[PDB]
Amino acid sequence: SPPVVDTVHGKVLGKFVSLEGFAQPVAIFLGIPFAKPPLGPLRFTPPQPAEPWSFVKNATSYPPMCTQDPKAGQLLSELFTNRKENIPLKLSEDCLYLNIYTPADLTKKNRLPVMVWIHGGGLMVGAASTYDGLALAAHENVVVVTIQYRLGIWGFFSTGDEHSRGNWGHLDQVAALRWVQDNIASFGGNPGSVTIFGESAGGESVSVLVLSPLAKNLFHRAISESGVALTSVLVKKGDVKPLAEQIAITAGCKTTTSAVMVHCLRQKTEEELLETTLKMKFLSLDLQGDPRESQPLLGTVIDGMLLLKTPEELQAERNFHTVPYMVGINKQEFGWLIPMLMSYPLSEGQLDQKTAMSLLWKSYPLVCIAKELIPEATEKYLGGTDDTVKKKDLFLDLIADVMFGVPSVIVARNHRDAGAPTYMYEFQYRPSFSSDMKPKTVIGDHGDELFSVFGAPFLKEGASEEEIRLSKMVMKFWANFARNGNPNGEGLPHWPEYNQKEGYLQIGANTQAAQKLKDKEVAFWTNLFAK
Amino acid sequence: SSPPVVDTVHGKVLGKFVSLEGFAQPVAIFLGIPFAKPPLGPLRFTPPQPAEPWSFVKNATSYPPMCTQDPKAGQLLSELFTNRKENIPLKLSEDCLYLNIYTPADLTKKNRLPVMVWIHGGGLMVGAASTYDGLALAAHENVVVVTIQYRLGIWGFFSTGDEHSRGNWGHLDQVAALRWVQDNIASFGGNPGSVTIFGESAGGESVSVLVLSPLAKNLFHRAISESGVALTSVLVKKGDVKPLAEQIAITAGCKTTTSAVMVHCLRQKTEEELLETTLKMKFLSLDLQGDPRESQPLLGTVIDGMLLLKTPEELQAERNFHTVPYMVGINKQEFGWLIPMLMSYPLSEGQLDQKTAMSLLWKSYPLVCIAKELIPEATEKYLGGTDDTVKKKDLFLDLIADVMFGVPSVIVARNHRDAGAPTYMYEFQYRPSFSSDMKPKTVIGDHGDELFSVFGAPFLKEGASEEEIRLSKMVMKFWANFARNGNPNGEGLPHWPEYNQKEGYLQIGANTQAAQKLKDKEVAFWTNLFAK
Amino acid sequence: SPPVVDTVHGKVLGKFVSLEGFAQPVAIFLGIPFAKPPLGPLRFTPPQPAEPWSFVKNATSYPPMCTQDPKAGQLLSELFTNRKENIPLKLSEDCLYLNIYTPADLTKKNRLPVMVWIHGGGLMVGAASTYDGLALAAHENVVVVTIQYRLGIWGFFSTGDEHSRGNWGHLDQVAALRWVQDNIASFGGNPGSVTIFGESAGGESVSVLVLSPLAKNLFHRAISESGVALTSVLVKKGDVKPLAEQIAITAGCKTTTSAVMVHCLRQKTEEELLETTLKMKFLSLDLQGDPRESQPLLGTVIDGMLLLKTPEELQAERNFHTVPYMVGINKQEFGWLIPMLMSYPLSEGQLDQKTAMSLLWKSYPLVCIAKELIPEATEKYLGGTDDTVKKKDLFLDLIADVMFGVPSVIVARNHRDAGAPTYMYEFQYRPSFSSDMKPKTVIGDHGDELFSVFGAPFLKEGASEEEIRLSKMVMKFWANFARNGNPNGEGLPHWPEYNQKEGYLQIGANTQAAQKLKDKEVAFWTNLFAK
Ligand SMILES: C=CC[N@@+]1(C)CC[C@]23c4c5ccc(O)c4O[C@H]2C(=O)CC[C@@]3(O)[C@H]1C5
Ligand SMILES: C=CC[N@@+]1(C)CC[C@]23c4c5ccc(O)c4O[C@H]2C(=O)CC[C@@]3(O)[C@H]1C5
Ligand SMILES: C=CC[N@@+]1(C)CC[C@]23c4c5ccc(O)c4O[C@H]2C(=O)CC[C@@]3(O)[C@H]1C5
């Protein structure tokens, strides 16, 4: 009969689902609430504990996904989902739910490691349900937990002061971790060993939680898949007031004072705010006006509660969580996904340095490279061959290095120097679950490490023997690290700790170790921005 | 040295004299004259009506609003097409049926110059008349240039497929405007016996429509369709339209009980509301999710029974159109950079392999209308010859272009020809200096690249070579001559062969010389493939 | 480098403004929150502590003024302002701020006397920003604090029971005094010597705080200028339910229960409420209807928290916590300003016994004189002369005595008989800063003392030496009082204590003691009022 777990707030009811090659069925709990629904007055304020219930809560229905662009959410979800068919989602502000996938034997009393996944999506789109944690849970025998946090205006609108500090979405993730620290045992998970991991916005968040005091003791290992707290685009530095006003005004609200804007914004309907989010055209590159005045998304800010100062200023202080940290990236972070999902101006694969300098400028909101520095940057990259077909491919590398590549290593380095176990990797593979509209040449595009990490090859039909092999290995590494803080294991290519040798593991069809990841680009960029 | 005041049928109007360099005869210009009663409230979704006459002197010295459309989407298109040194930022309004007039005629003496009436493009979803300044062309060719606006998007094209909201509103505004010119143009020095309508893309398809419309009879005399015709698969919606109307009704939060109900409901929605519905529909962008066949990129022309009595195909199939000089033309790379860029096309890698090729061609159903089974065969008839990754991408755009504009144009042209009416074709191949910076030097003859010549931008915008300047001068001369004799050929100009049985046309560009059989082989393959 | 102070709730960044003849520049702090913005839920409820902030609250721009009729607000700020230029302001419900002008050297420890100013405006309009405390703070070297409090419907609506007690404005004022107790120390001010002062409705408020247990230890010196707790127009005795019903009906609300009205009004927008204020056409003499019903102001009430009994009853009981109270009036309280701004039907400058009687009756809301007694009052005042000119002057004297004259003196005497130090004055002077439309014949009009108390001669242009002297003297008198409970000091004419001799100071061109101020008046009115 159905699994029933007794949590602090009440009894939850799930469902048993076994996986091929596994006698033990995983116990799936869909839609467990960890916070009071963030409605009306609770909008733009930290999350509050959830109220308890009297009987047995039926946790077997996919919770709604946090309000967001309905078409963006769906497209993105179809792309990264590791399921056979993408599960259609309903929008709601009442979306602080998390899903539990546990292989543990609920009759006895186990303590399996807990891996908490924070989806990516730009703090704008994304859903937890997009990722099914059956395969990973079954194969590596760990308790997977997919959590949701507030997105867009709802989760990151800030006035720069006490009237609306911001990072509501992040305080949610903290609340989520805190909920796991209190109830996970009930599901066979060991609260003493929680690993947080995510990609893109998820990775950036993981990185932010390593830096925040509100997160200490809530996790013991961290993995950052293609995204950190130095990916400038997601982190809002300097005065944010203008952006709050731009939104307030668009939502049709006065801007007399901070208290007034936030008060007028809580009055808007979910529908209303969505229409503003739509008018704002986030997650899309503006081709008119000054790129500096453009703002693709509402992200993390230095509220003074979660983050007490710029990540950069923090790392320098060596003041943060010195827990095992695994940072990684993919060979072509700007391969096709991001650009295709941001309406990037690129059709002809022919790209001249002139036209190249123009986009690099229009890309300001992504790369943030002062105009008078564009020529030196474009040169160091496209100055190679006179091949206009090779320049655009190199141009794409330029973006990737700035947005993800360089930031990652810098984080990796400082964490390293902070006296803690560090790990790095470079994912270079091309899954057959990639969209048809994706060129066969793009290998290691954004989010390609997801299918391996989440055992897509056991949930989807059609994988190759190679892919299947890759996934197992990747899931193996991730799990080991989840319990030891060291990915190394038997029958797995040795993964070098990231020390002064700067050794990482090149994960791909062929997975060997290497050294000096992006050594030159780091130096090159660290210099130019220091100009 | 006092301002030019002209008396129209509905009252006096007051413009301003402006002179272009090198021209002694100044140009009298009028901005925002109303050619119809503002289509507000009850007038939404209904034929345009005569403007209300005024008592004193109307100030026609300021630019008029552009019809409600995607603000960001319209301004963007206006910066990329404007022939002015600095783009004019415009305001949105349902009260948008105005027209700007530029006449080099000496208002004191009784003049009767040819009248060229423009019709802006923009997928019948965006665009404004104030973007195409008409000074240069008037001054340089002594022709009265009129630029007109017309209801766009929902406002100008919503249809329930029956009487309650036939459709074509915008096209009727266009007629209304032509009607206006007839009754008032003489006051501005024009000759209502020589009206040439011309437009680019949506503007061009509109011209080919009017040429096919009875309600346009006796309203224009020469016609020029620049890269867009009545057969451009994507602007003319054949089949049951009811589904679209309902999807739209439903988005604006309206019932679908009856056509009557939907229409009435929508009529009470505020301008803002419809604008939010337009955004939500996310028009003029390629839908990569769902079923490509259900995708609907833009509301367009429909067979209503008032403007169009049968399908464009049927009308030109019989001799049910007007035998007036018609100049049809296309650009070298219609699907070069502009359109794709502006529809969010996925091409980051800039190179495609057969597979991904047939794939995307499918998502492109609304733009090319090719069944899933035909996709493979067509993709090979284009991307097979070579096994080069980027050459396929290039050859892949040709595909779309030939289907969208190339083929249609020739067919529209051949028919007119076979109708006994004088026809003329051309192919613009040239990369203007005023091209978007984000545009690769590799794109030549992209969509609307010919607009900079036609309107003589090299005389308003700065930084142009002797080449460009000479090209604009040649184009304008060709157009104007056409608008004067219905024959572009004139003194000191390459010979432009008439598009008769030998299929001669003009390849315009740095090197401008005649050629024959334009897209003859493309016409064959497609005419063939769409025949199952 | 601008001055930065740490208050209990966070760092504030102000600005240094030097004044002529004085070294130590003044530290000016504008728009400091002393309470959580009374919005939504909080509308019509006690004022609340503000939320602490995280970095440095930059306070170098004037706060909004509590929603009120814009026109009335601005015209008044114009006439009462002591600044070279009148600063236009923004209306907002988010208005609970206060400005500070500290001449202390924040780098060293200081304990200078604190003078809290409560602006007048009939409790319907007014703003703290109107009064620049530069001159006073520097010349007398005291810390001037200008506070704001809710106005009109927002600050004084009540149903005469628990659902909306009323007196929200005064609670805001007491709230500001509490802030000053816990913060001014950080601004060189002594929280053990806080003096409150205000004129008109402000003087009445100070007069109310003086009588309320809620303020017991928030001030140690009080000063009422033209307005006291007995100025009947500003206090609502009896059943207030009819005015709350009228307001609700006009606001478009039902009148089913006290709880219902409150709730419905609490759901209307800021604008919908402002419009109600406008439709009620407050602060204007109601020429139509029964005088007795017209409500020109929405004022103080016997809520039960702030005021436990009527002002009159509270003066009887001789409480054990007392302070030095200064009470003063001007020579022509109802001279020009007030009736000019209330659209008084006194336009032919003349007046006969019959027309006076008619005018007095309509004045019921201001003088509260029964119809049966009008003749006695009217004859007792205009029966002296024979010409309609002097008769009119005497009519403006009747009103003035009923409104401030007698009430004031009754308040002073009771304070005296209670055992605390009392002082009075009658200001007689026509400041050069008067309004062009004010005829030169009016001397000691309402509010004319303001320019002397705030040193307009040191901020505004063209003051004669005599005016400049009068200001220096007034300020010193006010300061000596602020730090002694006695205004006397070296270089100043003598001010006698207001004891059984009823000695008071006559301030003006020529300043000197006198006795029995308004003595006979207080007599004629006390008796007649008991008929
Ligand atoms: C599914 C959405 C498309 N997709 C475009 C590309 C790359 C990335 C991104 C977006 C918008 C602006 C960016 O700068 C940016 O960088 C990435 C990131 O870190 C998280 C969010 C995001 O995954 C998302 C939108
Ligand atoms: C944001 C860009 C503007 N946006 C949408 C307007 C209408 C349309 C268009 C453009 C430029 C020139 C046109 O003639 C034209 O018609 C439309 C079409 O068919 C495809 C491309 C396009 O969707 C795009 C740019
Ligand atoms: C339109 C409002 C009427 N208007 C101007 C009359 C005179 C005065 C006043 C009021 C109410 C009660 C008074 O005692 C009183 O005196 C004046 C003052 O000092 C400030 C406020 C005020 O300007 C206001 C209301």
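Chain B uses Swiss-Prot numbers throughout; the residues present, in order, are 21-361, 363-553.
Keep in mind that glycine also has a Cβ here, set from the backbone N, Cα and C atoms.
With a cut-off of 8 Å between CB atoms and residues at least 6 apart in sequence, the same chain places B:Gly141, B:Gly142, B:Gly143, B:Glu246, B:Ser247, B:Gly248, B:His468, B:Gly469 near B:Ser221 (mutagenesis position), listed in sequence order. The active site, acyl-ester intermediate annotation in Swiss-Prot covers B:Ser221 and rests on experimental evidence.
Taken from Swiss-Prot, the feature active site, charge relay system covers B:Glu354 (among others). Listed in sequence order, B:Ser247, B:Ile421, B:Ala422, B:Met425, B:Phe426, B:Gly427, B:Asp467, B:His468 are the same-chain residues six or more apart from B:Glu354 (mutagenesis position) with CB atoms under 8 A from its CB.
The annotation active site, charge relay system is assigned in Swiss-Prot to B:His468 (among others). A sphere of 10 angstroms centred on the C-beta of B:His468 (mutagenesis position) encloses 31 other C-beta atoms.
Around the Cβ of B:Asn79 (mutagenesis position), 14 further Cβ atoms fall within 10 Å across all displayed protein chains. Quoted from Swiss-Prot, the note on the mutagenesis of B:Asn79 to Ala is: Abolishes glycosylation.
Quoted from Swiss-Prot, the note attached to the mutagenesis of B:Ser221 to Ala states: Loss of activity.
The mutagenesis experiment B:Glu354 to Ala is recorded by Swiss-Prot, whose note states: Loss of activity.
In this structure, B:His468 (mutagenesis position) belongs to neither helix nor strand by DSSP; it is coil. The annotation that Swiss-Prot gives for the mutagenesis experiment B:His468 to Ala reads: Loss of activity.
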(message) For ligand 2, list the mutagenesis positions among B:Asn79, B:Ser221, B:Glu354 whose CB atom is within a distance below 6 Å of it, in sequence order.
(response) B:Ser221
